[PDB]
Amino acid sequence: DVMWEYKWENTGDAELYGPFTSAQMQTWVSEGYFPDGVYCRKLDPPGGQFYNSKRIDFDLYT
Amino acid sequence: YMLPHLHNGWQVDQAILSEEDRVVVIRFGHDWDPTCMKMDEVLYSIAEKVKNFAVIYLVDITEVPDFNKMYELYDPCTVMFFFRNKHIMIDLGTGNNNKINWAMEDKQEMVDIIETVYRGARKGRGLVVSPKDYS
């Protein structure tokens, strides 16, 4: 089971958005809500490292 | 607690052939090579972390030249990925989807790549995208 968080800008100040399922992220991608992508990471483990969601295949984690 | 090495083509064949549920990660190069030294330190330090879904092997392409023509192993350091006997391609944004041929010393980054390869290939993808664009 995998969970995501994302922010609109790749900065230390941008608001991060609560825990989301992979299916949730996939739905938002396919519905045009991240037209330039968002900076996302898995919530486990804590390390993080943010990636542009445009390069993330959320369907791989379902 | 060194990384395992394979010493001939036959051993490499058996290793690629032997994992039903783990990515076979192969570093083609030479221990003496500086690029290989930096890549090996990454692989060594993440081997335990990824061990459930990836096994890493080091191959000296002087001792084992069998694949040099096949995979155009002309770079100092080449990391390639295999799942269920199949070469798994990764779009790294570099134009070459066959291999990682530079020492990336970002540990977690390498872990994330291997995990993407594993997850992709398990779902039958022969091509997967790397989370970060490498230009």
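Residues displayed in chain B correspond, in order, to Swiss-Prot positions 3-137.
Per deposition record, X-ray crystallography, 2.3 Å.
Including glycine, each Cβ sits where the backbone N, Cα and C put it.
When secondary structure is read from DSSP and collapsed to three states, B:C38 (mutagenesis position) falls in the helix class. Counting only same-chain residues six or more apart in sequence, the Cβ atoms lying under 8 angstroms from the Cβ of B:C38 (mutagenesis position) belong to B:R29, B:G31, B:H32, B:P78, B:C79, B:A105. Among the mutagenesis results in Swiss-Prot, B:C38 to A has the note: Viable when expressed in S.pombe. The residue drawn here is the original one.
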